[PDB]
Every structure is written in C-alpha cells, then in structure tokens.
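Chemist: One structure coming up, written as structure tokens, with questions to follow.
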There are 4 protein chains.
Amino acid sequence: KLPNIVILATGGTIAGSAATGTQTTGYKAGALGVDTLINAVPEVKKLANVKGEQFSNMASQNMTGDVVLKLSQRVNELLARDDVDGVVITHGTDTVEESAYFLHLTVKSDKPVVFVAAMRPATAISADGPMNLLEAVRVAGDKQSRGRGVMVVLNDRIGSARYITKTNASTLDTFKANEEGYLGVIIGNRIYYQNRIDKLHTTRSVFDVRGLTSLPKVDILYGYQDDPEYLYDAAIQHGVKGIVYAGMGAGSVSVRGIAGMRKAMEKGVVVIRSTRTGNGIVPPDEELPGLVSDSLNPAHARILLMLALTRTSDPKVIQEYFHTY
Amino acid sequence: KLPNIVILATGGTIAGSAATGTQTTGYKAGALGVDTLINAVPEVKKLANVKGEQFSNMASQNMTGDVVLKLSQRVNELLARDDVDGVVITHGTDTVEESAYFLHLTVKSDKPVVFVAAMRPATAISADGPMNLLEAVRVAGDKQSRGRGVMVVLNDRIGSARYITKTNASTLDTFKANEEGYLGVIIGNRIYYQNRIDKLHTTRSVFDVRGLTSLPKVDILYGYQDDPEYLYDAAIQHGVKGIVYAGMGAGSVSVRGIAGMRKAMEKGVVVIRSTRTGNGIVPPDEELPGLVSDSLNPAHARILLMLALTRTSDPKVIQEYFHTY
Amino acid sequence: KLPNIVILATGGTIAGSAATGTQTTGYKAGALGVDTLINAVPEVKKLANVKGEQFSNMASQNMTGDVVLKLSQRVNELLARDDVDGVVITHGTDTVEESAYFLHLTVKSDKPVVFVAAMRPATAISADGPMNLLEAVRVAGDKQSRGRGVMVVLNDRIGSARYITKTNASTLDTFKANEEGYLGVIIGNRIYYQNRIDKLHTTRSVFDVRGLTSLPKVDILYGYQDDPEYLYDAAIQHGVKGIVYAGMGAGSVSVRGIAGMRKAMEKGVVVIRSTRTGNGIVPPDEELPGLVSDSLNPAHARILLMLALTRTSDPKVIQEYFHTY
Amino acid sequence: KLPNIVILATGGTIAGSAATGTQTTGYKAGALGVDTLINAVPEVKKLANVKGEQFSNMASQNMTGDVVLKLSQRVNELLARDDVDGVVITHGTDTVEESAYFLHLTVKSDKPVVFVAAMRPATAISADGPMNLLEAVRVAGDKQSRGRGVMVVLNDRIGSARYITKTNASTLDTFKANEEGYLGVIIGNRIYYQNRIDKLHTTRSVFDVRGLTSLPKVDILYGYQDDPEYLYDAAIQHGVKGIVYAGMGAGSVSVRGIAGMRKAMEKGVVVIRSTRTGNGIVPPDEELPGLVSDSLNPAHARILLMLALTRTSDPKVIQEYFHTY
Ligand SMILES: N[C@@H](CC(=O)O)C(=O)O
Ligand SMILES: N[C@@H](CC(=O)O)C(=O)O
Ligand SMILES: N[C@@H](CC(=O)O)C(=O)O
Ligand SMILES: N[C@@H](CC(=O)O)C(=O)O
C-alpha cells in the first residue's frame, strides 16, 4: 500500500495561469483546478494514492478567518477517516503562515497536514509548484512525518507552522525561520528530519473550534516614528477584542501608543506587543501595557490571540499560551 | 594629526543605566550624558579629537519626524564647518533606521555621518555600546569613509542607512541587510570596505529640508487576513497625505484594502505598497492601486514618502524616487 | 536551593588576557585561570553553586583527540556524581564544535553539558565572555535543559553540538546553524526553548569511550579545481583509518580524487564524502566512491567517523550512523 | 535593437539530462549541447540576439586551471569584438566560483561576463536552469550591467565573483554572500542594482594571462584538531609554489601546522592563511607564519594566489593584492 493522501486546494499562485512563461502580473492566482495540478506531476502517483478536493480557489491575500475555520473543520473530518493517511493543502504564499498556524493549533490528529505553495505561477518558466507539490506529498505520506505539527513545504524545506514565515516579497527561497530553522529538508527524494518543535500543537493543543462559525475580531497596528493614537481609537470603536502591536524593536511603545493601549485595555481589549523586526523575543516588561508575544511575529500572534479569546479573557492564561504555543 | 569628530547624542539604550549588570527592563534609555559615554572609552581619544554635544536624551521609540528634522539641520551645520571631519550620532536601536535614512537623504556633505547604538545598556555585563562607539568613531574619522552615504555601525558591521534594518527584537547582531549586505566591517581595529550603495544619497540627493519646521503626515497600515477597511477611513479622516501599506507578500492587497486605497486616492492621499515580509522587491503592477516601494521596507518607505511630499505630489516622480533613492 | 555546576576550563580566548582593551593579537589564549573567570562575574553565584576546575589551558587550535577523550571521560565522572547537576566547559571558539560534538556522542547522562567560549579576550572592551559564561551557567542549571544533548552557548543563543558551527572568522555572532537553527535563546535572563534535535545523542548513543586511551587516525582533505591525488597517497602512507573529503558541492569528486579514494579503499581506509560549502546534505550516490556525510560538515564528520571506527568497520553501519547521529 | 550575447557553454548540471524528472544521480552533467539549452527557452530571443558556442562539456568538479586559462583567453577574444555586447557562460555549480573569480581578475573589458548554472538537471521537474539562463541573458544585455566585474546569476540573484560562494551542497538558493550581499536581483523581468563591489577587477586589474599556457601550482590544506604535518611535507615535495590554508577560525594554526608552514616558507612556498568557517576576515598577525586572505575563502584565495605568482614573489605585494582584489 501506498499512503492515501487528499490534496485539498484553496487557490494561490500555485494554481495561477498566465498568457506567457515569463509573465508574473495580470494572471489570476487560483485559476487552475486541483486535478490540473495533480496531472502536471503524474510522478505523484508513484508516491501516493492521491485524491483532489477543491476547497476554494482564491488568492491568499483574500483568505479570511471564517474560511480558515471551515478549512480546519474540513481537515479534521478528513483526518478522522481510516482511509486518509495525510492531507496536503495547496495555498497562496502571502498568508499561508496564518492559515497554517491556525490549523497547527486546531487540528486534532497526528496525521500529517502539509501546506504547500508556489512563488511562480504554474505556467512560468522554471515554475516551483510542481516540485513543491511532489515534496509535500512525499512528506505527507511518510510515517516519520507523524506528530510533528503542521508543516509548510517549499523549495526542498519543511518548516513548522509556528516558526516559518514569508521573509521576502518575491523570491523562491522566501520561507525561512531565521532563529529556529527547518524541521527538515527533502533532498534526492529523501526526507531528512532535523528538529522537533518544542511547543504545543495539534493533539496536545487545548484549542478546538469544531462547531464555531466565527472568531473574535483582532487587528494589527504598526509601530513607527510618529505612530498615531487615533488608530487605537478606531480599532476600539469598531469592536476589536484584541490588538496585536507590530512594535518598534522589542515591542517598544511610544507615548502615543501607550495612551492608545491604556484606552484599549480600559475597554477590555487584550493587547499583545509583538515586533515589526521579523524575528526574536519580545520579553516581559511589567512597566509597559499589554502582554508580550514571545517569538510570535504579528501575523502568528493575531491567530493565537483570536483562538485564545474563544476560550478565555484571562491575561495570565493568554500570556502562558504565548509562551507555550 | 587626528580627525575632529563630534559625537551628537540623542539617547537610546547606549545611554541607558540600570540598577544591576544583568538587568534589561525598568532602566531608562537615554539617562547618561554624552560625556559619560566618551569617558567610559578613553581609547577613543587615540582615534580622534572628540567633542560631545547633547542633542536630546530620549528612548528612540519616542523619536519624531519634527525632531529628526532638527537633527538633520544640526548635522548639516556641523558638517559645513572646517573644524568638523565627521559626526557620530548615538541613538536608540528601535528607530535608528528611520532617523538614519532621513539623514541619508537630507545631509549635504560627503563627510561621514555614522549612527551608533547598543542593544544592552551601558551598565550591562558585556555591554556592546563601548566597542560600538569606538568602531563608529574609527569609521567617522577615516578618509576612506567619505562619500558612502549615512552609516549605521554596530557589532563590527557598517550598514548603509538605505538597506540596514533591525531584524531581531533582542539580539546584539540584529542589524542586517539580508539581500544587500554590509558596506564594510571593522575587524582587528581595521576597516574593510566591501560595497558602495548604487543609489542616490547625500550630496547627489534632491531632498533639502533646511528651513522646514514640519513634514507631511504619513501613516503605516498592516496587511493581514481580515485586514479592515475602517483603518483607511480613519487615516483619511485624520488628514494623512500618505499611506505606506505593509503588505502581505509582494504588496498584495485584499478586497477590503483595495477599497480603502481607492478611497484614499480619491482624496489625493498617495499610497505606497511595501511588504511586511522584511526583505525584497515589491514589483510594479498597474492593476493594483498605489505606487510600489521597490526594496524599501515600510519604515524606510514612510521616510522617503514624507520627503517626496515636501517636493512634489506627482505619482510618476514619486515612483521614480522609490526606484533611485 | 541552587544547582551545583562545575565549570571545567580548557583555555581559549575566553581566558585570554592582553596588554590593552583594543588589543586582539600578541595576547595568549588560555592565560587566565578558571577562578579569575568566575570572579569576573560574581553574578553567577546567584544562579548556581559553581566550582571551577582547571582541565587544561590551551588555544583550541591545539586541542587534540587524545585530550578530548580525557575531557569526555572526566565529564562522565563528574556527571555520575550526585552532587553535580551540570557542567559548563570553557573552550576556544576555533574547535569548540569538534570537542562539543565528541562529547555529544560519548557523554552518558541527561545532565546538561554546555560549552561556552568568547570571540574577544577577557581584557577587551565589550568582552563577550562574561555574559556568555553567565548564560551558559543559567542553561546548565535549569531543569528544562536536561536531555537536550550537548550545547554551545554564545551571544544569547543555545546551539546543538550536532548542528552548530563557527560560520565567521572574526565576529561575535559567528556560531550559527543556518538550516537547523538554535535549540533555544536566552533573552532577559530567561531561557526560551525552540527545538529538540531529532538525532541520537548522549544517553541514547551507542558510543562509549570510557577506558579508551586513543582514537583512530582520520584526516580531512579538501576538494577544489586541480585537487591532487598525492595527498591521498600521503594519508594512506601515514596509516589513516579514515578520510573525510571536504568536497566540491554535494561531495563531488574530480578524476584525481576518485583515483585517490579508490586507492584508499583498497587499503581499507573508510572514506566519507562531505562538503566544503558550509551547509546541507550530501546525498547517497552508489556511482561514487565512499560513504556520505548526510548534513555533517567536515569537522563534525571526522569526529563521528573516529568514534564509529572504535566500534565497527562495517560501511553499512557507519553510513547509518551518519544518518542518525 | 537587441544586444548581441554569446552563450559560451562549459558543461554542468544545467546541461545535465536524466532518465526521469525526479532523478538526481546516474545522469551526466554536461550532456546537452548549448543549442539545446537555448532552444528550451525560446523567450531568450526577445531579450537578445544570442549565439551559442560550445567551449567544453564537463562536470565542473573536473574543471582545471589550464582550461580556465583558455576560457579567460577566449572570453577576452570575444569581448574585443564590436559585434559582442556580453557573454553568458554556462557552468557547473561546484566550482563556478573559482572559474568566475579567475575571469573577474583577468578579463580586460567592462562588457558583462555572467556565469550561470543550475542545481537541478534540465530534465528535472521544476528545473531551475531555464529561468537562470534567461536572467543571465537579461543581465548580460543590459547597459546598466557594464563595469560591475564578473557576475554569477542563479535564483533571481546577481552575485559578484569576488563574494559569491556555493554555501549549500544541494539547494537552489545555495549561492549567497552572507556579509556582502548581492550586487542585484532580477524580479518581474526587471533588474534592480543594489551595490557595486569596492575592489579591483577586470579593467582595473593588473593580472593578464593572455599568452600563458599554465599556472603556478597551489594546493589547499584543511585546519582541524590533530591536523598533520606530513601533508605540508607532501605538498612541498610535489613542487607547490603556494599553499592556501583553510584554517580553524581566523586562520589559526596548530603547532603542527606552524611547523609545516615554516618548512614550506624555507623552500620559498608562499603560504596564505584563510578560514574553513565560510565567511569573514582573517586579520594580519605578524607572529604567525604566512600572509592572510582578508575575506577571500580558500577556493578564491587559491585563484588569487596562482595569479599573483605569475607576476611576483614579493610577500608585501601579494599581501596588498589580497587586501585590494
Ligand atoms: N498572491 C498570491 C501569491 C503567491 O501565491 O505567491 C497568493 O498568496 O495567492
Ligand atoms: N528602546 C531602546 C532600545 C535600544 O536602544 O536598544 C531605544 O531604541 O532607545
Ligand atoms: N584561538 C582562540 C579563538 C577563540 O577562542 O575565540 C581559540 O580557539 O582558542
Ligand atoms: N556536478 C555539477 C553540479 C551542478 O552543476 O549543480 C557540476 O558542477 O558540474
């Protein structure tokens, strides 16, 4: 027996199709159907019995928490089946780290869930999607891949959903985790596992969203010279339950940001101080408002905070989640 | 014999002083005076005739465009003097890239301007500031350092103001330019120059702010799943002239972001699409609203846009500035 | 209350002492005694009951396998004691990755073994050794540090012995593992664990060298354009049991290298093909002579091969060790 | 209208051809002819009038200094012609940095010379060579590419021959210059120049090898724990004129290495201390034997030393070359 893998498609440049091979604008991300991706790499059938299912077909900049919630619920159904050994999810690069991390916290199975994406459309010269998809299927079907949390596979690398991020606007090697590295790499049709993440996920995670149809509102505000108080006022006004702050340095806040945060907290908004820098630890500091994001970047921090707020409003518990998830 | 260097102090953790050597919260950034920094490294007097001038003493997260404008005007006065060979500017790490890039565009001299900072306070065990300051002074006093644009010096590295960024919340090696590298390095008391930036700066820059007392209002908004339209409404409402968008991937915009941007542009707000990723090129795309940031990250892009708006409101000219500065 | 930590000193720039603070040549690495290091950071005594033991005092470029063997044997004696909770080993940066990886494979305890080093001498301005030592002691005394394999601590980072390497000749942030990241980081006097290495080590390792008094001879030969066959001849002639080849690219071998390798193997020399590149996988290739190093760089590969050859001469078993250690 | 570009083919995995699309051993590097590469990307004809010339067809691990000398001589002939605007050289990845740097020092023209390579064979799924070639042709034909020294183009990046190196055995993104960055990047069919190298090359280089038919013999020896003296004896015995030492840390030498080096120097062998670390400066140290490689890695250092020895045996002049080329 080959493993049985479902390829659950959501869209992205991996399913993008353009007029010529050199073209990288004007084409639609999420134009091609899941079977077209599979038929472009017939080699996948030597690795697994694959079945394509079209979940959606959108550019990932339009992916929304309400859709991601349904994606999570669907993956959980699929993995509950005896005839499904793993799932590969095709997705746009722009917000794959948000969807992936969401599933990392909410999927109740040790079976592999592997997000895969492409920086060049399927019609491009030296398109990356075909090899990226092959590698994702190899990963999803290996018995050694079980219990590792949700994975993001591109460019011969296996990244943990919790650490991996799109570090570059436009390159093929954009997905990196500068301080945490890759869980593994795929070279010469062989998987080499290097690390296991030392964080809670999947079957050891408290978060369960089955039955939910929507999520708490969380917005992200940037920190910079002359950052304005009025954006905190606007967020509070629009009923946010959480604000993630993409702070200067180690979550440092200006006098204007401190004023906005204190206002937010008066209204019961939970504030998380993250960093705009790209990497590293925002340490605890009792003198400043809000909780701290540990090493979660702003986009990951929003996902965790949303999920946390489905369960609790207790700052002590939420802070512990940030240190452990 | 020796070069004459002014050390112009603005604050920062480099001037921070705590109760113990292991302490890194509760202490005040910008507590120590410039002469206390100089007297902690008397070795600097073998490199240069140094003179300390206290420009300000704040944490850099509170640095503002109006103050940076005065800093630029002061540096231009200093460099106009025959008895000043270069300037070293002590500053906080959190927004040094913004202040540095501002001076990179507005300083009308080939004499060296070198920003220097520290991630650990002056009282810390293995504090970095002493050696960082020594290196900055060596750089500022070398004849080979002339004509290179504004520099940021920490941890044995010389970064261009246009490329360097704080990449990590909390580490000593935080300042990197992943795609562009360092202008040079300082090893064994010797400067090794590697690159010259291929962009316009200082004496070849069209931007001149002498006589200005304030700058156009420019805000930065983040891109993420479920990003809200109402933050664009708030910005427009508060009279911004420019919005920098810290976009998903290559400046990709959601349907909500597109609606906010189109509204902004109807009111004459100039929109620049940058990236939240940390690195790389946002390419032109005539199908999407706004201009593109080229390789300027959101913080640098705000600075350039502010300065551009002091000279023009022509999108074609502003776009050209983003490709040349 | 506090853990009991032995600080076992071997030398290195961490123990180096120069005539001035800016000096970085002419000084002797491994000049200062272990108690002088401890007394320079009295803060260590709030973290642990420390005891210094002078094992040696040499520059690490002179460290030899016979000495490393004794170091391993000693650490195993120390860790067998009820009154020792962990060991910190002060060492030179140049070959710390070789000594650390040796201990990683031979130390029969889950108690922490933490190597520490410094790129600047103890007398330098902004010397890194004091903070590095303090961090190493924090790591060695934490209960959470147990069972993680041997660690190398510098510059706020905790590297696994198996992955970490000196990547730069002269910088403070030199120790990195580009593909595998750090096991953890130490920020704000707090340890943040990120990864557990997915390889065999310490208490799950087959390698045991207690009672040995010497090791098999293994040399390292470089791969490059016009590489010569006569260096393989010289190695065979001097009785090597193993050759690690620091190959072009993915362990690629010239016609001359193939000839040298075939000669070596005819004499029963075990050949491992590694890479000079710095990073990544050398994949299996039945067409080429020798075994492959997986992701072990040449220095690590020499250590593993030496240890392997104390137990077996079976190529199949040795190759498996390279994929699992 | 279009620039005239010669594509001069030497072999490599870019010209490699395998039995299936997933295969990466058993195939021959340098199997396909230059016209087959060109015809696989007919899009190149919109960028340039291209002409293929087959210089050789070998795996680059077999490239030799005598062949590289001919390659340089041929490129100089081509660039002397009015009907040649630039040259793209197809080559294997394993030693492209050595051949590229050789040309960087010996090519007497400001016209672009661009080396290009591929990590996956031409028959692979998601092969990189087609896009890499197209980018190389774009770079070679752009007027803005003149006067930049020799370039290595892969994966959307333009590296200087002096800084770029294969950092990873097996990945597509392997070519990096960690401290010096890229000269530029190619994104969205547009070239973005970031840096100019601050070193002597091409038209400003003293090295001229036209008329030479062979080069001085230079070998490379590795530095590691227990490194043997007898390899220096072997090298001396075989008539080397130079030895490059791939040293521990900053060119640090063991007692055994010092003895070998002193022996070599007595026989008039020039010794250059480089580093095995991958990056950074080997600083001067008059106490230790030999000259220092500045930031040249061992493979580059061999190239420069060979060329230096064609002109001089004066240590002072050779050392100055290492600081300026
Ligand atoms: N805009 C695309 C970008 C990509 O997939 O590369 C997406 O995220 O759907
Ligand atoms: N908040 C401090 C951080 C530092 O300087 O390291 C500042 O930017 O002033
Ligand atoms: N030569 C020194 C270098 C250092 O420790 O930084 C050593 O390895 O002992
Ligand atoms: N063996 C090949 C490797 C490659 O081109 O990727 C070469 O250097 O010729």
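Residue numbering for chain C follows Swiss-Prot, covering 24-348 in order.
This entry, so its header tells us, was determined using X-ray crystallography, 2.0 Å.
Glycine residues also receive a Cβ, built from the backbone N, Cα and C atoms like all the rest.
For reference, Swiss-Prot lists these features for the protein:
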- C:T36: active site, O-isoaspartyl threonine intermediate (ACT_SITE)
- C:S83, C:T116, C:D117: substrate binding site (BINDING)
- C:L177 to I: In strain: NCPPB 1125 (VARIANT)
- C:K199 to R: In strain: NCPPB 1125 (VARIANT)
- C:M288 to L: In strain: NCPPB 1125 (VARIANT)
Chemist: Name the secondary structure element type, per DSSP in three states, that contains C:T36 (active site, O-isoaspartyl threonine intermediate).
Modeler: helix
Chemist: If you measure C:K199 (variant position) to C:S83 (substrate binding site) at Cα, how many Å is it?
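Modeler: C:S83 (substrate binding site) has its Cα 19 Å from the Cα of C:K199 (variant position).
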Chemist: Looking only at C-alpha atoms, tell me how far C:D117 (substrate binding site) is from the residue listed as 'active site, O-isoaspartyl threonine intermediate', rounded to the nearest Å.
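Modeler: Roughly 10 Å, rounded to the nearest whole number.
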Chemist: When a 10 Å sphere is centred on the Cβ of C:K199 (variant position), how many other Cβ atoms does it contain?
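Modeler: Taking all protein chains shown, C:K199 (variant position) has 27 Cβ neighbours within 10 Å.
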Chemist: Cβ within less than 8 Å of a chain D Cβ is the test here; which of the recorded positions C:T116, C:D117, C:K199 meet it?
Modeler: C:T116, C:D117
Chemist: Check the Cα-Cα distances from C:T116 (substrate binding site) to the recorded positions C:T36, C:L177, C:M288 and tell me which is shortest.
Modeler: C:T36
Chemist: Nearest to C:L177 (variant position) by Cα, among C:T36, C:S83, C:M288 (recorded positions)?
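Modeler: Among C:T36, C:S83, C:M288, C:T36.
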Chemist: Between the residue listed as 'active site, O-isoaspartyl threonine intermediate' and C:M288 (variant position), how many Å separate their Cα atoms?
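Modeler: About 40 Å separates the two Cα atoms.
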Chemist: Three-state secondary structure of C:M288 (variant position) from DSSP?
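Modeler: Going by the DSSP assignment, C:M288 (variant position) falls within a helical segment, counted as helix.
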Chemist: At its widest, how many Å does the recorded substrate site span between Cα atoms of C:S83, C:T116, C:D117?
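Modeler: The substrate-binding residues span at most 7 Å between Cα atoms.
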Chemist: What are the non-local neighbours of C:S83 (substrate binding site), defined as same-chain residues 6+ apart in sequence with CB under 8 A from its CB?
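Modeler: Long-range Cβ contacts: C:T33, C:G34, C:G35, C:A52, C:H114, C:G115, C:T116, C:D117, C:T118, C:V119, C:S122, C:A140.
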Chemist: Give the helix, strand or coil assignment DSSP yields for C:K199 (variant position).
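Modeler: Where C:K199 (variant position) sits, the three-state DSSP reduction gives strand.
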Chemist: Within the set C:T36, C:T116, C:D117, C:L177, which recorded positions show a CB-to-ligand 3 distance under 6 A?
Modeler: C:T36, C:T116, C:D117
Chemist: Return the residues near C:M288 (variant position) by Cβ distance under 8 Å, restricted to its own chain and a separation of at least 6 in sequence.
Modeler: C:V294, C:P312, C:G313
Chemist: Which secondary structure state does DSSP assign to C:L177 (variant position), in the simple three-class scheme?
Modeler: strand
